[PDB]
Amino acid sequence: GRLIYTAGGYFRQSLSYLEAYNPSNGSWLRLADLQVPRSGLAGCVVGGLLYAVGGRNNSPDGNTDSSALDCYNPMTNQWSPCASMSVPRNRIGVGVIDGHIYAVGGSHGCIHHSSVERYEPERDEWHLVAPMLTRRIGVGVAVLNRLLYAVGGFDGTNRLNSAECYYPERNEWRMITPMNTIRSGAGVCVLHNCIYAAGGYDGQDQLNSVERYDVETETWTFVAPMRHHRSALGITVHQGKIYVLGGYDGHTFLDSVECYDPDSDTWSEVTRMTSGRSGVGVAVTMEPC
Ligand SMILES: O=C(O)C[C@@H](c1ccc(Cl)cc1)c1cc[nH]c(=O)c1
């Protein structure tokens, strides 16, 4: 069976936790800590391995943006460092295409990146690709039909409803239809033929609204809202359902986990994380041993 892995996050300071939730039985396991605390990171999986990408260590003894890529092997319960990115990227988004990891946007101090780079596991090497048309931190990233999408974020001045698509064989970005809502630090994922954007921050409020982009019609449509307003949430897909983990609602660092059933267009509470946190990295792979 497969588990939902949550890595890092923020509560009072950046966190090192790696914990795994099993939808099939409701259990949480605490696994090997990250070597360096980090919030604002992203998670992804390639070849059954879990990767933690970017972020920032907000700590008593200083604040350090991360260029790190680290690899967790469920078979061994060990973290291993990989090649670092060209630049530190806090509040990063990532997507996987054809076994390669794309790192998108994020911040380094007051620098808000439009740059994008691609990691090749078989070479342990990062290479820059074409930059996005827009600087985006707190950017949502998803992959559909071997195309990469960057959705919302913050450009250093404004939070964004805009979104864009990267065509690998052209090494080019093009704008798509903007969302109906400004969202920085939404959760963005794919399910069936649609890109979903859940929650986020519009500069005033954390959001409970959820909308989805149909690549065939090029239009965004709202679906049922989440039960909890949240920005800086983690999101993933497990067996055809969207799960959202944690985040911030302007009052509380949430422990709430919700899942979305697209067939009934309903959100339900599923479990609580062991402690409230925002800015986690989340992905799905095999249980450890
Ligand atoms: O829009 C912003 O400036 C960044 C945004 C954010 C924070 C964490 C992450 Cl991981 C992703 C996005 C944010 C800021 C303040 N309050 C928010 O609720 C949300």
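Heads up, chain A uses Swiss-Prot numbers, so what you see runs 325-613.
When the header is checked for method, it gives X-ray crystallography, 1.8 Å.
Cβ atoms here come from the backbone N, Cα and C positions, even for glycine.
Recorded in Swiss-Prot as a mutagenesis result, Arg380 to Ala carries the remark: Impaired interaction with SQSTM1/p62. Abolished interaction with SQSTM1/p62; when associated with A-415 and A-483. In the three-state DSSP scheme, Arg380 (mutagenesis position) is classed as strand.
Swiss-Prot documents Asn382 to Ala as a published mutagenesis change and attaches the note Impaired interaction with SQSTM1/p62. In the structure as shown, the Cβ atom of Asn382 (mutagenesis position) sits within 10 Å of 20 other Cβ atoms.
Among the mutagenesis entries in Swiss-Prot is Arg483 to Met, noted as: Impaired interaction with NFE2L2/NRF2. Annotation for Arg483 (mutagenesis position): same-chain Cβ neighbours under 8 Å, separated by at least 6 residues, are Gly476, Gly477, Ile506, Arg507, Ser508, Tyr525, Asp526, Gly527. The secondary structure of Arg483 (mutagenesis position), as reduced to three states from DSSP, is extended strand.
Record note (Swiss-Prot), mutagenesis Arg483 to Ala: Does not affect interaction with SQSTM1/p62. Abolished interaction with SQSTM1/p62; when associated with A-380 and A-415. The unchanged residue is displayed.
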Residues among the mutagenesis positions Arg380, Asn382, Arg483 that border ligand 1 - Cβ under 6 angstroms, in sequence order: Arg483
